[PDB]
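J.: Got a structure for you, written out below as structure tokens; questions coming shortly.
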Amino acid sequence: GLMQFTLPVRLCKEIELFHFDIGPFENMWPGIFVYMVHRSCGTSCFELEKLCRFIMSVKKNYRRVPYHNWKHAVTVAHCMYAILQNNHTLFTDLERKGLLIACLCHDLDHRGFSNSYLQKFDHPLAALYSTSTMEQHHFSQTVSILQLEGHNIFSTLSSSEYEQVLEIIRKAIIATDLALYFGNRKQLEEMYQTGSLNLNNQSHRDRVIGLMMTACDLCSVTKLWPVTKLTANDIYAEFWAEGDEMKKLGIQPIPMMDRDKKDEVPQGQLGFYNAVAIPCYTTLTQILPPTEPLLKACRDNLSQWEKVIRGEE
Ligand SMILES: O=c1ccn(-c2cccc(OC(F)(F)F)c2)nc1-c1ccnn1-c1cc(F)ccc1F
Ligand SMILES: [Mg+2]
Ligand SMILES: [Zn+2]
């Protein structure tokens, strides 16, 4: 109980900021996560020994792919940590408990391939889960780990609170399916503008949590420009590998995934910022005003990509 985890001064301060980068030292990530759970949730929410053992199994079950890896998981957990910490009073106890876990577990056992490729390859997971294929698998892996011996970090919850946290985690993980993002944000926008948005409507909270999960998931676009620009290299390494596997299946990939159309990346990013990221952090800032720094960082990077196209970098 009286073991408060502590980061060096620079991290201790910078970890509070939305644009924090967890750094290249892999063996510090688990401790960064535990620091966040304790500050966000309490040193009581989890038995340290089970938490440590859960984290390390979750790590083992992420793969050495270029983007969808252990570092992405911990990055997406930190963004949620910054949103929870900047909206102290808006979230219940279970929610704070489930969401950080859900963020750490949301891409479990990702092989670096889109749902589309799994469907076209005719992967067994595509027969097991017809929609949100990888996202149903990720949740499945989370439950499986929770059910290992000494791995049940939710042991002290009652049967009610236990089903409530697993359902929070399931909706949060399912919501990271970008195909579901667009519909969800539109309804949130319409609700917020007609003033029907009501954070006591459980159905409405579900949507707000989904949008937060998209915002956390996409948070490489909210970093300082060098991080955002270097993360893009890892993102496109996976897109181009999937483009290669599409061509092996005798299908021309969309240009995003075609490494022969590398030239088009900077314009492809503009579209994604205009169609996806900016609308995402705008609707989020409207519903949760203290998240405005993610909108501002995202606009700044949109501006940086506009400077790439114009030959100014
Ligand atoms: O930079 C990017 C360019 C394109 N897409 C993308 C992914 C999926 C469908 C898509 O098309 C559509 F616009 F219609 F959705 C575009 N995503 C990113 C991106 C930025 C940050 N995270 N990710 C990301 C999210 C992901 F979910 C997966 C991989 C990523 F790199
Ligand atoms: Mg995913
Ligand atoms: Zn992800």
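Per Swiss-Prot, chain A residues shown: 724-1036, in order.
Per deposition record, X-ray crystallography, 2.3 Å.
Cβ coordinates are placed from backbone N, Cα and C, and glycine is handled just like the others.
Feature list, courtesy of Swiss-Prot:
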type	residues	note
ACT_SITE	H791	active site, proton donor
BINDING	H791, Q992	3',5'-cyclic GMP binding site
BINDING	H795, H829, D830, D940	divalent metal cation 1 binding site
MUTAGEN	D830 to N	Reduces activity 1000-fold
MUTAGEN	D830 to A	Loss of activity and of zinc binding
BINDING	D830	divalent metal cation 2 binding site
J.: Near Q992 (3',5'-cyclic GMP binding site), how many other Cβ atoms are within 10 Å of its Cβ?
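T.: Step by step: centre on the Cβ of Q992 (3',5'-cyclic GMP binding site), count other Cβ atoms within 10 Å, giving 25.
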J.: Which recorded positions from the set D830, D940, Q992 come near ligand 3, judged by a Cβ under 6 Å from any of its atoms?
T.: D830, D940
J.: With an 8 Å cut-off on Cβ distance to the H795, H829, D830, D940 Cβ center, who else from the chain surrounds the divalent metal cation 1 site?
T.: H791, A796, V799, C826, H833, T899, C939
J.: Going along the chain, which residues six or more apart from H829 (divalent metal cation 1 binding site) have their CB under 8 A from its CB?
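T.: Looking at Cβ-Cβ distances below 8 Å from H829 (divalent metal cation 1 binding site), excluding near sequence neighbours, one finds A796, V799, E858, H861, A895, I896, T899, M936, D940.
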J.: Report, as a single number, how many Cβ atoms besides its own are within 10 Å of the Cβ of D830 (mutagenesis position).
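T.: Cβ-Cβ neighbours of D830 (mutagenesis position) within 10 Å number 25.
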J.: Can you give me the Cα-Cα distance between the residue listed as 'active site, proton donor' and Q992 (3',5'-cyclic GMP binding site) in Å, rounded to a whole number?
T.: 18
